[PDB]
Amino acid sequence: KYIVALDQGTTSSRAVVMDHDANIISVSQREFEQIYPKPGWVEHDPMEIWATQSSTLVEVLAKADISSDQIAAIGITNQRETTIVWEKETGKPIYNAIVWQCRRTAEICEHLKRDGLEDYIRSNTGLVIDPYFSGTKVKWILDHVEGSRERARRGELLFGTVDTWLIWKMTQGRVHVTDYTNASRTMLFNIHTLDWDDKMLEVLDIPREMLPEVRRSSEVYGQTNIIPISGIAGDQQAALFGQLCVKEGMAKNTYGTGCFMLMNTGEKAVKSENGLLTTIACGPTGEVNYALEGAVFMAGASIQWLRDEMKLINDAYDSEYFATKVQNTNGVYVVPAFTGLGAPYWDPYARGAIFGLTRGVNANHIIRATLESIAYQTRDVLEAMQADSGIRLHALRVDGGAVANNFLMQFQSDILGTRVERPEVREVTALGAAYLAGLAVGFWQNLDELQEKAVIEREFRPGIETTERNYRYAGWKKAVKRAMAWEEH
Amino acid sequence: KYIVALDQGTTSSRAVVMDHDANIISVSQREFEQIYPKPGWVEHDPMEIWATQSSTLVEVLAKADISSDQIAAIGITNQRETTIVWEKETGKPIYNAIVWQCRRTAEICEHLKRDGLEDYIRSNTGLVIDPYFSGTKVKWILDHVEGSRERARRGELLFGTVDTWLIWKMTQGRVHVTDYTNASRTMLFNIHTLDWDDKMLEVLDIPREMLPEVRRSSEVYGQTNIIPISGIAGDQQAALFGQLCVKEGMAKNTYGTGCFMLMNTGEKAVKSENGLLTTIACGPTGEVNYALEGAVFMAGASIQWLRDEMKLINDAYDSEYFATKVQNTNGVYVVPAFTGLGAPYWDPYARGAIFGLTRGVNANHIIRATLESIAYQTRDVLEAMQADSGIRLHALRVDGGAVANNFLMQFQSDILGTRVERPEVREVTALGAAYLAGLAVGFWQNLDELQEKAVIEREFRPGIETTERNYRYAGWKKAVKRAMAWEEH
Amino acid sequence: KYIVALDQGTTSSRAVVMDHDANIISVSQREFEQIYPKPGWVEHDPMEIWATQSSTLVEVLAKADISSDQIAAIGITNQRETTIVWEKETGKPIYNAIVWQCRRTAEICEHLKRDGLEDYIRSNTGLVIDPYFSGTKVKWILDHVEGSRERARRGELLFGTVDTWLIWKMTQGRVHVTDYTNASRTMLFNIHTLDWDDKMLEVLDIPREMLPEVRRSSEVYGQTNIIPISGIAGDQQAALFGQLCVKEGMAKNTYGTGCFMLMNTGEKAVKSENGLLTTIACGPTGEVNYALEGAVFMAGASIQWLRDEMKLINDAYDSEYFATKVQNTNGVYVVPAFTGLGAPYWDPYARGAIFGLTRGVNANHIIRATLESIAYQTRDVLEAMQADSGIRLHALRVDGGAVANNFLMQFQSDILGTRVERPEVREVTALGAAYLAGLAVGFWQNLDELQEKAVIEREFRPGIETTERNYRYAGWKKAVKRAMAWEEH
Amino acid sequence: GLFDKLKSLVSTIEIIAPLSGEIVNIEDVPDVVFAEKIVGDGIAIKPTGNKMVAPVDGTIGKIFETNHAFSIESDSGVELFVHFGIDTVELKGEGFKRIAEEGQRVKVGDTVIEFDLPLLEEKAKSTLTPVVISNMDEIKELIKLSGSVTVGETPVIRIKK
Ligand SMILES: Nc1ncnc2c1ncn2[C@@H]1O[C@H](COP(=O)(O)OP(=O)(O)O)[C@@H](O)[C@H]1O
Ligand SMILES: Nc1ncnc2c1ncn2[C@@H]1O[C@H](COP(=O)(O)OP(=O)(O)O)[C@@H](O)[C@H]1O
Ligand SMILES: Nc1ncnc2c1ncn2[C@@H]1O[C@H](COP(=O)(O)OP(=O)(O)O)[C@@H](O)[C@H]1O
């Protein structure tokens, strides 16, 4: 039999099928619209998200006909923090999905820093007071609809990030559930108590009647007719798991839409003194482990911008070719602060900028500089992951869409000064959610039956250009300073 | 109250709302993928079609909140001839929608011409033996699945073009219906007897158990929960109706994806001796009228090709600007025979071609020549509509996506030598389906309450370039000869 | 010391320096405007040509400072057949350079075929009655200026192709000279008598007072202050010489602006019964040898068109990448008959055309098909060179701008079914003119001192796709038929 | 009936017959790149029954889209190329049915393309099926065998690396 994985990305919706070994038999992906109502804002349509994620589901199974009774279970991985609020009864959303990227709620984060409620939230959630997290996105939806909050005490409407959104639609409204890794990302959840924090619920005034039942990452939570829905983890926490980074000090970086670097820390919650987040991840059976994290908002979403709005490339694959036509970027820096700067900066008001322009700078210099910022951003948070930990990575394990760019992986190797290990399985976010489902449904009986599938296909070592490393990076560092606090407030 | 219109195009899916006057209050449109499995082939996914048409429906009503009980009825207009066959029980299609454009079944049309079954089908259907029509697309789906036809006598699976596809999905499978204008387009329907032709069913061996109940264009056929589904017409026959071309000799041309020119002939079926089709249209209450028709496959779908595959423009709107940068096309001709040549040629094997190239020919010459072929094609079938009728149009009434190109409308005026009347309502295909629904549901009580809404906004008269008319057109004529019968058979 | 080479192309002007071994020490190139006054016409400005060729000369010498007295001699290679006529006294041209490509004089070639003067000109010149050659381009300049011909008997104005144009400007008007290979290309020269043909001078009425002194390919003809001007050959005849194809049966193909394939035949003039030309080439010391030739007008000038007018690529180098993104051309054929069809067709009225278009055809299919026509054209004249000779090439020696496209060289190998030998010296047209100059000036004492410099750097053998060879080529063959005789006459 | 559910009587490098039939000389094939070993050297097979098989143990490389020919590479580093008939891309794959996928690991005898020899005799220019080593540069000695062969059983070529 097989296990199905729903992996609902910030930009795409992909379903993927696995056999009992671990193989990918079919992968369907269905990209959808990004809604920007005002400049620092991003939004998806909750229905366009479910429309796409269903299409994919009823597409992998048909692609090679197989259905309902050759399938053990369903795992769910999803993009984190984007908040949805819907009418329980009608199953209709009272707004659009305010995405993780969106900067709309910076004013609410300011009131929260004014109050001196800064140290409480880093301590009890591991997070930062920043628009990224779910918490204050729920306050904004309630503060902009008329009567939504009273109606939320009377229970007519309820909250959820994308994992609880999708399972509700799949289980005709019956079960309404989050897992631990996904709940932690809301700023409404205590990471110690492992349950919704009630001061954090009071300062933003969310009725606890809205919230889900935070269940666990491997466990059957309901059925699906469309059959056991048994796994859930935030896509970055399941990618750490498909990478089998299930013991302490083990880490990976995903070059997806943004770049997310996490490191398992086991049973200990480590306080970041260097701009990182303390989140929750899974241990070898799907239990609560803590992790350390750096979130940058902007990796391959920058290549999406050169292709769709700027129209400089046609494919994102073409970025490798035009970038290796020039040799250097002529002095140009690109800071992709399109939705502010994530870790370790955490600046809501920073915007994207291009720097050092001269008349001889052409489009290949801009394309090469966009690819370079993915690498420099990764150096910013890696440099921070060592100061917080103590560990020194001598290799870097990667995954994502963008790891198929050989120039980026090599440039990443030179600017870092470490080796960069690349798997022949690029799809490890889906796999991490599937192992998570197979586990609960007795399909696998833990990770050692999956160890012999982490082939590390290509390896990237520092060539002789790694001697420019610091010179190149000091130009990136003075470039970021100047994109900081652009938006006035 | 309001009436809703579902207008499901070859490329887009659009829903539009009307008040009791006639106004468009909201219009949602959701474009979808075109599948080309082999070169002369086009296919849509039946589920991608319903997915889009539902999205739109549950989008116009929300766009300005209104639902189920401020709405009199639902009208359905749809792209004609594309065949779907599905599992009655599961509501799952045994193939993709073989589109009207698709050239896949040319071999079956050849066996039908070999048999001397040419004059029978022009007589009893008004149509031509050509891959365009539905008939032989159903034979190909049955001849390529294993067991599909025996299963079709035992009734497990049934046929439908897009109107019967959409209403089935909307009425949970209960009613399975076509109208007269839509049924006539299949080559399986007698236009005299006004019921399925049983010789045409035998030569292609379709079980009559597959077919729909051919009901009428204005009549409540069922309800919809999602409420009276009361109107249905093929999109070109409803555009003739929104244009109020409801009496004989009245005509219009739509510049949509293809160019379709129809003329009402009332109670008489006129035999075309000049490459046109004898189809069915509506009379002032939605009754059977006959019409005369010229179908060209290729109008704004050619501008879609310059934007998506060639990447020469970014918007289709940009075609006007780059085309009026040059003054002439330097001798270049474009023949958009991408899916063969429709009327009056009817050549399955003709393919697209560009002609007269020189080193000084740039991209604006190609863009201007693509816009010109829309105009020359329209001259080909207008010239034929006069030879078949006897009438001489002194103006040309138009509608469509592409009528917002002022250069095309003006070039159309010069190459024809007649005036070109343009409405301020571009959306008359939807409206024609809505009047059709309002009628049955007692919402309007016929067309004179809608006469004072046919304002003819801009008028285009022949400028002094109409003296080049024939010289320009004789170059188009020797260009078509050479794109003919490219594909070998 | 060094030898300088002036190589004045149809599109570029390049000067290149050689040491006593054979090395290229410096190469300057200066591209210039192509003038198209009417569609089938091409023209260069005689002054824009000399302006560029001087710039280059006074640029290689400076590039690495060296001047006048470290240089043995100057060799001249030039594009063939383009006619210039100038005022002897003022050194000002009475028109623009009517290029070899230009189709303007097709009407004069028709009068010449009407007269039955077809067999005389193939016999005494080896050429075809076609606008390509110089002869009738001189009649058109004289027939369009008022008084130019009487003034040409009184000697105020004189004729020359680009070699005699450049040496006149370099030798302040003193010497006015052509070589044998360059004179033969005019249609005004007997290839047997090796002197201007006086019937050919009468039928087009050129005063013999206009003509140059046809000197030889290696010989000091004058000095240059700017110093012995000692070599001259038409660029295709000097490329045969840099390739050391100096004995019979030896051949090469240049993929330059057009594709020119020549084969040395020694002391014999072979009559082409298969659409080729009988021209003149050099033997081991620069003596008259005869050669066999196929001229196609349109090779990398087609890639210039996609870059400059169509704007599909930015570099011609980019054609390899986008062409190898697709795998096939989807059925598309490109016939680059921009200036009619050269050998073996010789159709003045044929124009460029693109064929087999479908909605799924994108820009990479068109780019790949443009590169393919260079290969198919080369198969057309190679196939003819064997029927005229008897020889069967088992390898193909190449040179040119376009041989750096590895996809084209490989596709050329598969469509031909032979190996394709490629030198690490791409610049062999310049070198062939320089050896030609070194020879006369005692700098080298013949070719064996230059044999050990024909390294054949990359070799291309037929991969497994050569089995499609004929299928692919039969589609090219029915495509050409349809671009033939487009222009009406 | 058909016999694949039934276990079969089972079993210097050999190249086992991609097809059943009689051997013909590669130089007796009417297409010059095979007849003169331009694309490789090896032999042809005049086929007698409906399927082409994997000729060695390796990975499939390219099945052409007309499904008339495939390339494979033995783990003993040999690239063989099997191509049904000559100028067969014209049939636009009409008589073939692709059984396998391009990156596919295989063993000797595993089916890769099934055909319809009654239609192909009737329509192809030639039905003879070349099987050549397209990396001849890499190999020392080549011994060609003769007579009748049966698909997946009988050897045709012995190479020594
Ligand atoms: N060759 C490439 N070079 C750079 N970026 C790429 C490349 N291929 C894909 N991308 C980017 O990677 C992203 C897709 O990554 P993926 O991990 O599959 O999705 P997600 O970020 O939604 O989880 C897109 O933003 C895309 O632009
Ligand atoms: N300004 C324009 N100029 C030319 N073609 C246009 C222009 N605007 C839209 N189009 C074309 O018109 C078509 C849309 O027409 P429409 O009638 O609304 O849809 P349909 O053909 O599906 O019924 C598209 O093919 C689009 O490329
Ligand atoms: N990579 C390439 N692929 C195809 N064509 C090329 C490529 N590089 C250069 N070209 C073409 O080759 C031509 C230049 O060839 P060259 O022999 O140096 O000049 P010429 O034809 O004037 O003698 C140009 O027309 C250019 O477009």
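Just so it is clear, chain A uses Swiss-Prot numbers, and the residues here are 5-230, 238-500, in order.
Determined via X-ray crystallography, 2.6 Å.
For all residues, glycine too, the Cβ spot is worked out from N, Cα and C.
Look at Swiss-Prot and you will find A:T14, A:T15, A:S16, A:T268, A:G311, A:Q315, A:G412 tagged as ATP binding site. A:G311 (ATP binding site) falls within neither a helix nor a strand when secondary structure is assigned with DSSP, and so counts as coil. Contacts of A:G311 (ATP binding site) defined by a Cβ separation under 8 A and a same-chain sequence distance of 6+ are given as A:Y266, A:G267, A:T268, A:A327, A:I385, A:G411, A:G412, A:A413, in order along the sequence.
The annotation sn-glycerol 3-phosphate binding site is assigned in Swiss-Prot to A:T14, A:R84, A:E85, A:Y136, A:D246 on the grounds of experimental evidence. A:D246 (sn-glycerol 3-phosphate binding site): 28 other CB atoms within 10 A of its CB, across all protein chains. For the recorded site, A:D246 (sn-glycerol 3-phosphate binding site), the DSSP three-state label reads helix.
DSSP gives A:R84 (sn-glycerol 3-phosphate binding site) a coil state; it is part of no helix or strand. Its Cβ taken as reference, A:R84 (sn-glycerol 3-phosphate binding site) is surrounded by 26 other Cβ atoms within 10 Å in the chains shown. According to Swiss-Prot, the feature glycerol binding site maps to A:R84, A:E85, A:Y136, A:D246, A:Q247.
A C-beta separation below 8 Å, combined with a sequence spacing of at least six in one chain, links A:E479 (Zn(2+) binding site) to A:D425. According to Swiss-Prot, the Zn(2+) binding site annotation covers A:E479.
Record note (Swiss-Prot) on the mutagenesis of A:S59 to W: Abolishes inhibition of GK by FBP via disruption of the dimer-tetramer assembly reaction. Inhibition by EIIA-Glc is unchanged compared to wild type. The activity of this mutant is significantly higher than wild-type, and the Michaelis constants are increased slightly compared to wild-type. Counting Cβ atoms from all protein chains shown, A:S59 (mutagenesis position) has 18 others lying within 10 Å of its own Cβ.
Non-local neighbourhood of A:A66 (mutagenesis position): empty, since no residue in the same chain at least six residues away has a C-beta under 8 Å from its C-beta. Per Swiss-Prot, mutagenesis A:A66 to T is noted as: Although it completely abolishes FBP regulation and disrupts dimer-tetramer equilibrium, the crystal structure is essentially identical to the symmetric tetramer found in the FBP-bound form of the enzyme.
All protein chains included, A:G305 (mutagenesis position) registers 27 other Cβ atoms within 10 Å of its own Cβ. Secondary structure from DSSP puts A:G305 (mutagenesis position) in a beta strand. Under the heading of mutagenesis, Swiss-Prot lists A:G305 to S and annotates it as follows: In glpK22; abolishes glucose control of glycerol utilization.
What Swiss-Prot notes for the published mutagenesis of A:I475 to D is this: It decreases Vmax to about 10% of the wild-type value and the affinity for substrate is increased about two- to fourfold. This mutation decreases the catalytic activity in a manner that is analogous to that obtained upon EIIA-Glc binding. It increases the affinity for FBP about fivefold. The C-beta environment of A:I475 (mutagenesis position), restricted to residues of the same chain at least 6 apart in sequence and closer than 8 Å, is empty. According to DSSP, A:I475 (mutagenesis position) is assigned to a helical segment.
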Given a separation of at least six residues and a C-beta threshold under 8 Å, show me what packs close to A:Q247 (glycerol binding site) in the same chain. A:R84, A:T265, A:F271, A:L273, A:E304, A:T440
Validating a neighbour-count step here. Other CB atoms within 10 A of the CB of A:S16 (ATP binding site): how many? 17
Tell me which residues of the chain lie with their Cβ under 8 angstroms from that of A:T15 (ATP binding site), as long as they are six or more apart in sequence? A:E35, A:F36, A:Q38, A:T268, A:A312, A:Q315
In whole Å, note down how far the CA of A:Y136 (sn-glycerol 3-phosphate binding site) lies from the CA of A:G305 (mutagenesis position). 13
Top Cα neighbour of A:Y136 (sn-glycerol 3-phosphate binding site) in the set of recorded positions A:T14, A:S16, A:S59: A:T14
Counting only residues 6+ apart in the same chain, whose Cβ is under 8 Å from the Cβ of A:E85 (sn-glycerol 3-phosphate binding site)? A:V103, A:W104, A:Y136, A:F137, A:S138, A:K141, A:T165, A:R189, A:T190
Tell me, how many other CB atoms lie within 10 A of the CB of A:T14 (ATP binding site), whichever protein chain they belong to? 22
Spatially closest candidate among A:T14, A:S16, A:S59, the listed recorded positions, to A:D246 (sn-glycerol 3-phosphate binding site) (Cα to Cα): A:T14
Can you give me the Cα-Cα distance between A:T14 (ATP binding site) and A:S59 (mutagenesis position) in Å, rounded to a whole number? 16
Could you state the whole-number distance in Å separating the C-alpha atoms of A:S59 (mutagenesis position) and A:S16 (ATP binding site)? 12
May I ask which of the recorded positions A:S16, A:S59, A:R84, A:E85, A:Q247 have a CB within less than 6 Å of any atom of ligand 1, listed in sequence order? A:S16
Counting only residues outside A:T14, A:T15, A:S16, A:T268, A:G311, A:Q315, A:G412 in the same chain, those with C-beta within 8 angstroms of the ATP site's C-beta centroid are A:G13, A:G267, A:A312
Proximal to chain B - recorded positions among A:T14, A:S59, A:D246, A:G305, CB under 8 Å: A:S59
Using a 10 Å radius around its CB, how many other CB atoms surround A:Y136 (sn-glycerol 3-phosphate binding site)? 30
